[PDB]
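Participant: The structure that follows is given in the form of structure tokens.
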Amino acid sequence: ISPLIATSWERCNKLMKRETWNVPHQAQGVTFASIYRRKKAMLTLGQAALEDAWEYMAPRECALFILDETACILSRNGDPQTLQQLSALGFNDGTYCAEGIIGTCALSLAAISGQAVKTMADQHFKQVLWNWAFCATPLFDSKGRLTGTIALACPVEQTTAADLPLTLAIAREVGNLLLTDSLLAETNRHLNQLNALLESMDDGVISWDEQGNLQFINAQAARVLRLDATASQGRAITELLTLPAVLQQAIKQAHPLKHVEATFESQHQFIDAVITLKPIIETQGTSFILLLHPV
Amino acid sequence: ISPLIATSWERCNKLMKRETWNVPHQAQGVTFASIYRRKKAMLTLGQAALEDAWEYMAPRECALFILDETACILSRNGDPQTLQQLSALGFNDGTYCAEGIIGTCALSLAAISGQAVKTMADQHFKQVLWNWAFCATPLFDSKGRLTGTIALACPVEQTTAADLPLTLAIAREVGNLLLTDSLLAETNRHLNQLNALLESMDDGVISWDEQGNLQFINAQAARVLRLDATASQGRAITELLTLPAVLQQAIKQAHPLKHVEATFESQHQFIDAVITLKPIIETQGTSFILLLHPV
Amino acid sequence: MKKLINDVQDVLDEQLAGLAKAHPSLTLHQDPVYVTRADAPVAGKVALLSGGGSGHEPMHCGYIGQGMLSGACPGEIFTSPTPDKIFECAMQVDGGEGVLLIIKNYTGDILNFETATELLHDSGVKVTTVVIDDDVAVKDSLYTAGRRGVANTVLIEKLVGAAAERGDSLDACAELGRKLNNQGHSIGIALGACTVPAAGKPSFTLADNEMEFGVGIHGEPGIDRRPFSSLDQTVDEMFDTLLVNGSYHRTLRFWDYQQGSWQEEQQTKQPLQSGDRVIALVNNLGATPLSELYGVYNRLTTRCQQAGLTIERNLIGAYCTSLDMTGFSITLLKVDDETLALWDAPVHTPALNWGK
Amino acid sequence: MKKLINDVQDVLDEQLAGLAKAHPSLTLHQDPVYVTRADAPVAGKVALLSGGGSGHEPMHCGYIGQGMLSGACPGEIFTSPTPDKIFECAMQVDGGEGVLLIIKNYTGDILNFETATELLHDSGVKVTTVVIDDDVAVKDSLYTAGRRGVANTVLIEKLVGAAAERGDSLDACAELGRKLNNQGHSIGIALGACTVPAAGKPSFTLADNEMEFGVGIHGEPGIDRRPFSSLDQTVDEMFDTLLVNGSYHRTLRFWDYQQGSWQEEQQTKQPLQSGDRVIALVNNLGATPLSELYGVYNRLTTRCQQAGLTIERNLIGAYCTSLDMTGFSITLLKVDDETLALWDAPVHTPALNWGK
């Protein structure tokens, strides 16, 4: 009698009966491959979440589902025997749990109404489902497109008031992790691009902190100053290699230097190069760029 | 009496009776402002998590807390009347709930043990707490120091299988959002450094991707080729200016160009520059840098 | 009950087997069920694909053939097909030149076809979508956000089918069907409800000489119920609603296959006015005597004439039905000359069959 | 009382006015009413002409056009036309190669058409008749002496229509039609009656899950009423009836235009038997969803194969209806290669449209 369920019933009433039940349609293995692959990001987040929830909830009778936007079961875990009692009703990997298929149910009703929804007992349109409680919360993507559901099912006598919020808190973690995970992915792709740029210079380029620690060095300056790219990062410059008079002064004087001839000592070998040095004035102090031009 | 509780009891047994109850110490108003504000990162995420947890759980007798690493209660919500019950024993904003204060309790043990914990009934050292059940999950830090705890308290006869995993599913969201939230902040700082680097080159530099769309333009490419920095971004290269025929053949055939003299036409004006072009072969296709050398 | 069926769960299978036997130029696939041209993939042209619930026949199954649909996906009676069927069907009909999905504006269909679109894309099938929302009667119905997609889907399937056949690229097909969907206007009435065989009870019930005005094809409530007065009163007020509710602004969603994303697109409908040339479809919703449709048609031409609309072509008959519902829809589609040339172009399907 | 009609005595003049507006390839004559090809008299060919009561649309009006009828005469609903109409129409269509009248076996039709024939003869018009008695269900019904003329009239009008088109002479056309008439077998059933507008009340009433078995197209009583069980076993008994009541000896009379008199001619039908080749027509009686027809067709092809008959062509739809009746008919017509060749010939009528 919730205003939700009421509507759901008006949708179901026209086109199905309450006492009939047929095995709900299942996407056949091969094309289930493409359905599952399409969600690797969501599923690898959602599974971790569900293995943990299960881990601190076992023993108990219930199952945990991750569905996609179409109400298709992507993966199931939880109590072995409960997954099997539901499996005995046709709830399997790749089963579609849409409203048109199995009637009114949180598995489909949450996505429809756009928020966490719990259905139990004879709220469900089909009678087969009457000794079950279902909790499900939908999750959205970067754009705001419904992109899956987390659901929890258990024998109706056993639902607890924490069951709904449990699915919502998990939907929150997976949804919220996708969005910020993909914002990382982007701002990381941006780094690789901006690096590949500096990796592609003509000049050798090295930069360091106001404190004196190497920040950036490219393959090219790595060869020229015979430093190891990785092992160099964050390490103090003067401990990395001994600098020529002119540079000492120009670091100190915060002065610029244009195409100056300069001699560096790396780990006992001396390297002659022609350099350009530029102060990068900031609030926290001055950084520097040194460019090693290839004669 | 699992080893965990058993150990905690050996700590309390030495210094504390099972029947006496002191209202635990609470931080003064002025200084609790600084305790709270120090946690703004954690709290703005958590309070959101919990508002939701609560809305979809109401009505139920329980309280949810966020505490910090010293077990200080930072904010609380949930059932008005349960809050008041706990408040009368002295669980308030600013109240410290450490083990040495209120005895064995999940509010402290979770953190001590490093994982989600639930204590109920007479597992608690102090009898006052015998008609409560407490679930708590510790949550950790970018570099991995304890950073806080999410807790759920309710009358002992009403705990559910889902209560512990609910606090875990919340600590997970808040923890993971903090973790990647600061991964993001650091790869964003790196992004700026690398920028500030390209920005203070000697040449102007430009890049586009495999689709042919501007990705980076710097202050000196922008002056020289007479482009507005921001509005040029993302936009297709051959619409942005007329590429000399040399460039087009070298992007079509993906060849490099050392110090080539070529004419650019930007918006009705002809510009001469000497250019280097380098392919950046990647797995989705070839991007390119263009450098513009000053004469 | 007056259902010519056997077991209630077999009705769809029986009827699909019947269709395949009757028309050997079509292929019935199983596990899952879909229907395509016997000769697909037809390498070279844009594959044209549609579907939705069964119960509307000949739509969409009767419209598979040269110069129209390449294949269809029927689902259950009045129920969207699930994306796996849409997926595999579009993979069966891929022409190498793109696949155009035609989607009637219903919650289920939209969601299901949209997902099937994303599935195909990930499999690297160039694909885009056209959405039909002609039913001028109700904004947000029982199964619809926005306007409902009804009988104008059949004209659009034919016109776009002809462009596909001719040789036009995926883009111009989609742009065409998309223009068309802003020029077609439709409204239906029912005097008797349809019964879906699985529910066993009529899907609504009207009192004596009362009609559901602006009904939809899954037996969704109309604008209201109102006393049925005469065929003339009915065609008049159906026709006045096509003008009054003609003008309409909404957001439709198409798949931009280049960007790999759903591009939203605000667009407006112009109400038919003096000087417009139209195609008119007087459509039996299921159980109206053909005789009567001509009576409707007769009144429709008087109203078009007096409003200054010039009917250039027509279809009269059972083209987009709702099981056994007693009523009819009127579709008017605004046309120019290129459109009529596409209309007259050949078509060879079990339900529309003309031209060399 | 759910009819889309206006004034109850105007029903027909609106419907026909609509038909004329829908199809400029047709001419509606006023005072009296009949319909002709917009281009008659088509000089050089046997003009082919038929008619009966209205209420069977598209039969006969929907079959006027190239390769079928030249013109048709509708009467009131379920009433035969009058001689003055038949006469006047048959003279509008006369090409110079004589005129062939196709008549369904019903008292009123037989009587009126006969008298029109004589009328025409006396006006110096070569003219002859084919009589259709396919309905195998009852002998001597309410409006018929012997076997009623139902759906097979459509096939015969098509095959004969196509012979006339080619160049075949009046006798050649006539004997084709007579030959075909001893090869067609029809039966229909009803789950709910039609209602004629003027009457106001259903033309019979069935209790629950009861069917009129062997119904006729004016809502005549059939063999009996019997519990409708399932579509399968309905098609089954229908099919067995077609075989059992296939053998049939009787007297039909045609117009010997040479001697100027009615030639009595006794003639026999052969049951359809193992090895035969048929066109099958699964025909909606008015208000049966097309979808269920394909279910009926599905079972038919199973029964046909089981009894060694080969379905070479089919039609599935509303071809010969009974106003709003819920029921269908099955016709089977034995063919050979000459016959199929005539079937595949062009036809361009509003209700049948295939070929170049």
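Numbering starts at 1 and runs along the chain as displayed.
Looking at the header, which is where the method is noted, we find X-ray crystallography, 3.2 Å.
Using the three backbone atoms N, Cα and C, a Cβ is placed for every residue, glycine included.
According to Swiss-Prot, the record shows the following:
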type     : residues                                   : note
ACT_SITE : D:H56                                      : active site, proton acceptor
ACT_SITE : D:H218                                     : active site, tele-hemiaminal-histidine intermediate
BINDING  : D:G53, D:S54, D:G55, D:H56, D:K104, D:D109 : dihydroxyacetone binding site
DOMAIN   : D:7-352                                    : domain 'DhaK'
MUTAGEN  : D:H56 to A or N                            : Shows a moderate decrease in the catalytic efficiency but at least a 40- to 300-fold increase in affinity for dihydroxyacetone
MUTAGEN  : D:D109 to A or N                           : Loss of kinase activity
MUTAGEN  : D:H218 to A or K                           : Loss of kinase activity
Participant: Tell me the coarse DSSP state (helix, strand, coil) of D:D109 (mutagenesis position).
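Facilitator: Reduced to three states, the DSSP call for D:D109 (mutagenesis position) is helix.
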Participant: Whole-number Å distance between the CA of D:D109 (mutagenesis position) and the CA of D:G53 (dihydroxyacetone binding site)?
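Facilitator: Checking the Cα atoms of D:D109 (mutagenesis position) and D:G53 (dihydroxyacetone binding site) gives a distance of 9 Å.
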Participant: According to DSSP, does D:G55 (dihydroxyacetone binding site) fall in a helix, a strand, or coil?
Facilitator: coil
Participant: Could you state the whole-number distance in Å separating the C-alpha atoms of D:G53 (dihydroxyacetone binding site) and D:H218 (mutagenesis position)?
Facilitator: 9
Participant: Does anything in the same chain, at least 6 positions from D:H218 (mutagenesis position), have a Cβ under 8 Å from its Cβ, and if so what?
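Facilitator: Result: D:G53, D:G55, D:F78, D:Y106, D:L142, D:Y143, D:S203, D:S322.
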Participant: Which of these binding-site residues has the least crowded Cβ, counting other Cβ atoms within 10 Å: D:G53, D:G55?
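Facilitator: So among D:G53, D:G55, the binding-site residues given, the one with the fewest Cβ atoms within 10 Å is D:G53.
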Participant: What's the CA to CA span in angstrom from D:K104 (dihydroxyacetone binding site) over to D:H56 (mutagenesis position)?
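Facilitator: Pair distance, Cα basis, whole Å: 12 Å.
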Participant: Where does D:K104 (dihydroxyacetone binding site) sit in the DSSP three-state scheme?
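Facilitator: The three-state answer is strand.
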Participant: Please report the number of other Cβ atoms within 10 Å of the Cβ of D:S54 (dihydroxyacetone binding site).
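Facilitator: For D:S54 (dihydroxyacetone binding site), the count of other Cβ atoms within 10 Å is 24.
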Participant: Measure the Cβ-based neighbour count of D:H56 (mutagenesis position), defined as the other Cβ atoms within 10 Å of its Cβ.
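Facilitator: For D:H56 (mutagenesis position), the 10 Å Cβ neighbour count is 30.
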Participant: Is there any among the recorded positions D:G53, D:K104, D:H218 whose Cβ is under 8 Å from chain C, and which ones, in sequence order?
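Facilitator: Near chain C - Cβ to Cβ under 8 Å - we find none.
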Participant: Within 10 Å of the Cβ of D:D109 (mutagenesis position), how many other Cβ atoms can be counted across all chains shown?
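Facilitator: Excluding its own Cβ, D:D109 (mutagenesis position) sees 25 Cβ atoms within 10 Å.
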Participant: List the residues in the vicinity of the dihydroxyacetone site, defined as same-chain residues other than D:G53, D:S54, D:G55, D:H56, D:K104, D:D109 with C-beta within 8 angstroms of the site's C-beta centre.
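Facilitator: My list of surrounding residues reads D:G51, D:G52, D:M59, D:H60, D:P74, D:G75, D:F78, D:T79, D:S80, D:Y106, D:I217, D:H218.
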Participant: Take the Cβ of D:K104 (dihydroxyacetone binding site) and count every other Cβ within 10 Å, whichever protein chain it belongs to.
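Facilitator: Taking all protein chains shown, D:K104 (dihydroxyacetone binding site) has 29 Cβ neighbours within 10 Å.
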